[PDB]
Amino acid sequence: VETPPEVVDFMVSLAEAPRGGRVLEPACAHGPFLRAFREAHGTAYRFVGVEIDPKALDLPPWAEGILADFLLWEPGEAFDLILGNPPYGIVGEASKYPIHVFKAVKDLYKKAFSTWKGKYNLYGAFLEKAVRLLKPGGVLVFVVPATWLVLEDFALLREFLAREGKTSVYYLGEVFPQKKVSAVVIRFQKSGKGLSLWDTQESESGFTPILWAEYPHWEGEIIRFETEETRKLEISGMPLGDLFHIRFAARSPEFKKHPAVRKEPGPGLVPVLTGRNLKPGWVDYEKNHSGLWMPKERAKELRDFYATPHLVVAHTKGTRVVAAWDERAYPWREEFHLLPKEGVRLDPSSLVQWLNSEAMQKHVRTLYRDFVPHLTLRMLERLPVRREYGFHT
DNA sequence: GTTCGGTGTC
DNA sequence: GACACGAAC
Ligand SMILES: NCCSC[C@H]1O[C@@H](n2cnc3c(N)ncnc32)[C@H](O)[C@@H]1O
């Protein structure tokens, strides 16, 4: 799947290898990265491409092509430079996930990768594999989704990279015309330590990196675009997660099998609410977006907290904070559900106002840009709340 | 329990 | 661009 030439050129500009060095393109198909590196830096390297699909492998005679699953491949010797664009996707059942392998193959991947966590992703596994294949002081330059900067599934991967060498992350954003993904380039070197975060600007002449921040003692913490303002706001109030237990809605299959739940409206039945029912500062209790209906009073059988009016915050409205007080205490199939901790005093209307405020939207957009199409728990629990809105006694 | 999206669908 | 679900663990 194609990489824009300006992305390739940018990545090649970050790449290096010594004379006679071993240069690898994993998932290479026709080897556009090998070709670009050779054109830019010359011929005195050992070029290798690894590709699983015989129909796809189409390298020039000056490169060695290997037909293999890169994730399970064991070469005789490590590499000086590894570059390219790995495949992206979750391994799982075809009805829901795009990568389809025998369970036994998924088992080999889990055995192979110390960073594998949750559903994980091929791109995480490619990154780990590549790092393991680098000689000491070797370099990797990959373009991958930005999701690993922030997501829990990638916590082990971030800790692994922090531990194994030094990391530079260059934000590109949505640079693939046909693909819905916000991208970064990672340049990793198997020596030293620390993280450098870079923005980019694109011009006619390609991408130009702009240094944003440096974290010389990075240990795999979530990566964010921090500013003087984000810092200033964070120290102005209690993290939201110190004021509230944060829970998630019961999931669709739990409602679908529950004997109280119906697929048609009826006397005494209310809609099972989704994200579409959640608006800034109010809840649309009437419209049904889930296809599911149930008695309001039986909602507590799915989660005890559905019995109690409480704060609800959106998960799938992009990088935004959208909140409302569920005054009626309805069943929800989506969103975060925040229950105040013992001793917490709240002004719900004011807090909802603050969460929905322009200041709050700019805060989260600065920090997290468009890495993921969600406000995640790790973002939400860090939102700052001053004494006007909430107070822990 | 709750996570994630070479997103899904308008 | 608007505006957002179940297999996975
Ligand atoms: N480098 C372009 C994006 S990734 C798409 C390419 O990766 C190949 N590919 C996918 N999974 C692979 C794997 N595990 N090992 C080697 N090649 C793989 C595909 O056949 C395809 O040519």
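Chain A is numbered as in Swiss-Prot; shown residues: 21-413, in order.
The header says X-ray crystallography, 1.7 Å.
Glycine is no exception: its Cβ is also placed from the backbone N, Cα and C atoms.
Per Swiss-Prot, these features apply:
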{"type": "BINDING", "residues": "A:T23, A:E45, A:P46, A:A47, A:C48, A:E71, A:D89, A:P107", "note": "S-adenosyl-L-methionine binding site"}
{"type": "MUTAGEN", "residues": "A:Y108 to F or W", "note": "Essentially wild-type activity"}
{"type": "MUTAGEN", "residues": "A:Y108 to A or G", "note": "Drastically reduces enzymatic activity; KM for both DNA and s-adenosylmethionine is not significantly changed"}
{"type": "MUTAGEN", "residues": "A:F196 to A", "note": "Drastically reduces enzymatic activity; KM for both DNA and s-adenosylmethionine is not significantly changed"}
{"type": "MUTAGEN", "residues": "A:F196 to W", "note": "Essentially wild-type activity"}
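This view paints the features noted in Swiss-Prot onto the structure.
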{"residue": "A:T23", "record": "S-adenosyl-L-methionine binding site", "Cβ neighbours (10 Å)": "17"}
{"residue": "A:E45", "record": "S-adenosyl-L-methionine binding site", "Cβ neighbours (10 Å)": "28"}
{"residue": "A:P46", "record": "S-adenosyl-L-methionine binding site", "Cβ neighbours (10 Å)": "28"}
{"residue": "A:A47", "record": "S-adenosyl-L-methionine binding site", "Cβ neighbours (10 Å)": "20"}
{"residue": "A:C48", "record": "S-adenosyl-L-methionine binding site", "Cβ neighbours (10 Å)": "27"}
{"residue": "A:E71", "record": "S-adenosyl-L-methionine binding site", "Cβ neighbours (10 Å)": "23"}
{"residue": "A:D89", "record": "S-adenosyl-L-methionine binding site", "Cβ neighbours (10 Å)": "13"}
{"residue": "A:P107", "record": "S-adenosyl-L-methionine binding site", "Cβ neighbours (10 Å)": "17"}
{"residue": "A:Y108", "record": "mutagenesis position", "Cβ neighbours (10 Å)": "21"}
{"residue": "A:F196", "record": "mutagenesis position", "Cβ neighbours (10 Å)": "20"}
Seminar exercise, completed: Rounding to whole Å, the Cα atoms of A:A47 (S-adenosyl-L-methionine binding site) and A:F196 (mutagenesis position) are apart by 17
For this session: From the recorded positions listed here (A:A47, A:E71, A:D89, A:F196), select those whose CB sits under 6 A from an atom of ligand 1.
Result: A:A47, A:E71, A:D89
Exercise. Using DSSP, would you call A:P107 (S-adenosyl-L-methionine binding site) helix, strand or coil?
Worked result: coil
For this session: Please report how many Å separate the Cα atom of A:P107 (S-adenosyl-L-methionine binding site) from that of A:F196 (mutagenesis position), as a whole number.
Result: 13
Seminar exercise, completed: Record-listed S-adenosyl-L-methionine binders A:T23, A:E45, A:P46, A:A47, A:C48, A:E71, A:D89, A:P107 have a maximum CA to CA distance, in Å, of 21
Exercise. To the nearest whole angstrom, what is the C-alpha distance linking A:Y108 (mutagenesis position) and A:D89 (S-adenosyl-L-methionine binding site)?
Worked result: 15
Exercise. How many Å separate the Cα atoms of A:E71 (S-adenosyl-L-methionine binding site) and A:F196 (mutagenesis position)?
Worked result: 21
Seminar exercise, completed: Spacing of the two Cα atoms, A:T23 (S-adenosyl-L-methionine binding site) and A:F196 (mutagenesis position), in whole angstrom, works out to 7
Problem set entry | Nearest-integer angstrom distance between the alpha carbons (Cα) of A:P46 (S-adenosyl-L-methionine binding site) and A:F196 (mutagenesis position) | 19
Seminar exercise, completed: Under a three-state DSSP reduction, the secondary structure at A:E71 (S-adenosyl-L-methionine binding site) is strand
